[PDB]
Amino acid sequence: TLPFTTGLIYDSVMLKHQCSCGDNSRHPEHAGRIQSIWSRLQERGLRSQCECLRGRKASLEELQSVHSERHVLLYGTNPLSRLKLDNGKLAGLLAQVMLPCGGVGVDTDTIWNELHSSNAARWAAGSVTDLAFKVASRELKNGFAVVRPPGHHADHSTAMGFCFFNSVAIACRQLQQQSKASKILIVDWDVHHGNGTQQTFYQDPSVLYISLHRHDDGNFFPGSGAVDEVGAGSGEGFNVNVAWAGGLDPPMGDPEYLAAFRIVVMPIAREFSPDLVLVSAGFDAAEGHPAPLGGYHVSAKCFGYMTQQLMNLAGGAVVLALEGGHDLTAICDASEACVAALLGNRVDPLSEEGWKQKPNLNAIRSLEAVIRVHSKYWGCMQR
Ligand SMILES: [K+]
Ligand SMILES: [K+]
Ligand SMILES: [Zn+2]
Ligand SMILES: [Zn+2]
């Protein structure tokens, strides 16, 4: 197995995106998330095995492959950039929120550092784009992007949920620009629905979006991504919401996620036949996230195995990007597991006793609802 065919992307630029209130306690999407991951990768000796990359900033043009020109200028530029912008655009930015902690925000949760957040967000997006391009060109096998802030809630002209630019969707679009007619699968295993991703590709048959998320009948952030949302127009069939229903009791974890993979993710993915797989790799379905932040019990090994299964697709062209998840031990364990798998470590599904257990009935119900909906579009789902 060729060495240095797995990329890692990280850069200290992304640490500077911090509220001015200087308190990681009211702001779970904090710099410590990516630093702890980075060092863990070094400790367990995985970093040395990978072609490490720094990343770079996305260009405003790259940003605009997904986001409106107004969104890009708002979050992608700084007063006062060396930028050559016309006065009409300058005047627009003159036309244009306070947080409890006194820092500036886009909303309650989503903080804005006036010096550093634009560079950090652009850097997250360009880093995922760049890592991906390498995989597309066949110049790396797969890879893992250790990035913040996260991306998957940012829509065409909306920053929300800790996200400003949809790094994964931007990488998707860029890849497609650079290799005509390629087919891209985006798997989102972050516990939240990636509303911005679903909306970006909703009418687009060239991109298959599969999200697994806690849904509970519209009552978990962000409220989006019901099972009946399949895509529209040309893209009808190419949006798959594994919308988990029914809450936290009973316990949602490994047998549910493994079952979701066996039954829905893998069969639909193979039928689609993706040229490349991008993963919105949030770790907030990991054990270590209380009720309001998740409430699930997925294990690091399971994230590792899910990574491992996705490597059977697309010739192996697989790129994970960090999304949500903030319990440091949980996110570091999961990141480690995923990077071993990328390298070519194989998990022993027989190693784990709790993986002998049947998925819970809520999970079964939830998957039945997926099958029922998606039978219309996928053969593997027919009957
Ligand atoms: K998700
Ligand atoms: K699509
Ligand atoms: Zn603050
Ligand atoms: Zn999340």
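Note that chain A is numbered according to Swiss-Prot, with residues 515-610, 614-900 shown in order.
Per the header of the entry, the method used was X-ray crystallography, 2.1 Å.
Backbone N, Cα and C atoms are what each Cβ position is placed from, and that goes for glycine too.
Per Swiss-Prot, active site is recorded for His670. Swiss-Prot lists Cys533, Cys535, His541, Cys618 with the feature Zn(2+) binding site. Swiss-Prot lists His843 to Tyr among its mutagenesis entries, and the accompanying note reads: 6000 fold increase in deacetylase activity. For the mutagenesis result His843 to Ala, the note given in Swiss-Prot is Enhanced deacetylase activity. As a published mutagenesis entry, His843 to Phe appears in Swiss-Prot alongside the note: Enhanced deacetylase activity.
For the recorded Zn(2+) site, residues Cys533, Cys535, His541, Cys618 set the reference point as the centre of their Cβ atoms, and the other residues of that chain within 8 Å of it by Cβ are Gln532, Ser534, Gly536, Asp537, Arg540, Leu616, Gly619, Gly620, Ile628. Separating the Cα atoms of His843 (mutagenesis position) and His670 (active site) is a whole-number distance of 16 Å. In this view, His843 (mutagenesis position) is surrounded by 22 other Cβ atoms within 10 Å of its Cβ, with every protein chain counted. Same-chain residues at least 6 positions away in sequence with a Cβ under 8 Å from that of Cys618 (Zn(2+) binding site) are, in sequence order, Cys533, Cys535, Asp537, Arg540, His541. According to its DSSP assignment, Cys618 (Zn(2+) binding site) is coil. Flanking an unmodelled run of 3 residues are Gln610 and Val614, whose Cα atoms lie 11 Å from one another. Checked against ligand 3, the recorded positions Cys533, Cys535, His670, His843 give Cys533, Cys535 as the ones with a Cβ under 6 Å from it, listed in sequence order. Working note on the binding-site residues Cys533, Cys535: by count of other C-beta atoms within 10 Å of each C-beta, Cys533 ranks first. It is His670 that, of the recorded positions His541, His670, has its Cβ surrounded by the most other Cβ atoms within 10 Å.
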